[PDB]
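Following: one structure in structure tokens, then a few remarks.
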Amino acid sequence: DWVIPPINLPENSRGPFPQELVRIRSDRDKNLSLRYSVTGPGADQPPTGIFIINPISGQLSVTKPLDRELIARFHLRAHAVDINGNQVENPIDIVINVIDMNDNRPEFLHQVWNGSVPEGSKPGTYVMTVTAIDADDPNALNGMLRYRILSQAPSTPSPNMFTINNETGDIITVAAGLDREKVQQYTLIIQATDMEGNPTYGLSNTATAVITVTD
Ligand SMILES: [Ca+2]
Ligand SMILES: [Ca+2]
Ligand SMILES: [Ca+2]
């Protein structure tokens, strides 16, 4: 059977509601006198009443701003009986996909990671891996994040003893001169702006790390 073309709607619509879309209707009204209704979540079920369908005509409409993070796609189903309450057309399916929008800053799991790194270690050594997550869609720039170190402290010897794999997020050293008696531990702030690190559309957020130099 031919399948009904999916309506794609982005969350956080700005109304006014009800918004207009498709007009699902049966060609029986060519002599008959139909009447419609919808079913399934958003219709006659939780959120009950988000998708309404003008009994007559068939305009299919949505009554509120949506959010992909609660329900991404809707599997509604339209029906049609004639005024003598028969049943002329088998219920047809309808899919309302909800498209992603970057409306979720990235969280960092632990807001305070900890770790160590040996005494005076050769550069490029691996110290620890911090990570973050983003509720927005993963195969999307709204869910693709990148990490960077905003600050280090103490500021000596070199005010940049570490680095962090912009993609995977594991701290690495690039400078030498680590001495647990000259500096027992470091405190770094870690940012993780999303949108593929994009600075003017990515939503940032932070967490910090304490690197304990091993003796
Ligand atoms: Ca949301
Ligand atoms: Ca985001
Ligand atoms: Ca989202």
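Here Swiss-Prot sets the residue numbers for chain A, with the shown residues being 160-374 in order.
Cβ from N, Cα, C; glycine included.
Listed features, source Swiss-Prot:
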DOMAIN    160-267  domain 'Cadherin 1'
MUTAGEN   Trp161 to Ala  Loss of dimerization; when associated with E-173
MUTAGEN   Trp161 to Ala or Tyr  Loss of calcium-dependent cell-cell adhesion
BINDING   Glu170, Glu228, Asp259, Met260, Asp262, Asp295  Ca(2+) 2 binding site
BINDING   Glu170, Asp226, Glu228, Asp262  Ca(2+) 1 binding site
MUTAGEN   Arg173 to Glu  Loss of dimerization; when associated with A-161
BINDING   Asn261, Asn263, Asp293, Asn301, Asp353  Ca(2+) 3 binding site
MUTAGEN   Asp262 to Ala  Abolishes dimerization
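With a cut-off of under 6 Å between the Cβ and any atom of ligand 1, the recorded positions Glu228, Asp259, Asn261, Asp262, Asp295 reduce to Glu228, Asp262. Note on proximity: of the recorded positions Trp161, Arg173, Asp353, the one nearest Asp262 (mutagenesis position) is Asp353, by Cα distance.
Summary of the Ca(2+) 3 site environment: with the site residues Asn261, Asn263, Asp293, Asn301, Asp353 set aside, the chain residues having Cβ atoms within 8 Å of the Cβ mean position are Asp262, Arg264, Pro265, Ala294, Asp295, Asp296, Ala299, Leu300, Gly302, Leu304, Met354, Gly361, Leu362. Taking Cα separation as the measure, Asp295 (Ca(2+) 2 binding site) is nearest to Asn261 of the recorded positions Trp161, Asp226, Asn261. Considering only the recorded positions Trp161, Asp226, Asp293, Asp295, the Cβ with the fewest other Cβ atoms within 10 Å is that of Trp161.
For the domain 'Cadherin 1' (160-267), residue counts in helix, strand and coil come to 4 helix, 44 strand, 60 coil, using DSSP. Excluding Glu170, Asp226, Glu228, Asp262, which define the Ca(2+) 1 site, the same chain contributes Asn171, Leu225, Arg227, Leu229, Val257, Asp259, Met260, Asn263 within 8 Å (Cβ to the Cβ centroid), listed in sequence order.
Selection of the recorded positions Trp161, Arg173, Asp226, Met260, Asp293, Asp353 by a Cβ distance under 6 Å from ligand 3 yields, in sequence order, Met260. For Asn261 (Ca(2+) 3 binding site), the number of other Cβ atoms no farther than 10 Å from its own Cβ, over all displayed protein chains, is 19.
The separation of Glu170 (Ca(2+) 2 binding site) from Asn261 (Ca(2+) 3 binding site), Cα to Cα, is 10 Å. Taking the Cβ of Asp353 (Ca(2+) 3 binding site) as reference, residues of its chain lying under 8 Å away and at least six apart in sequence are, in sequence order, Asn261, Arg264, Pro265, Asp293, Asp295, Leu300, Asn301, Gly302, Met303, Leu304, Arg305, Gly361, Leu362, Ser363. Counting every protein chain shown, the number of other Cβ atoms lying within 10 Å of the Cβ of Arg173 (mutagenesis position) is 7.
Its Cβ taken as reference, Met260 (Ca(2+) 2 binding site) is surrounded by 18 other Cβ atoms within 10 Å in the chains shown.
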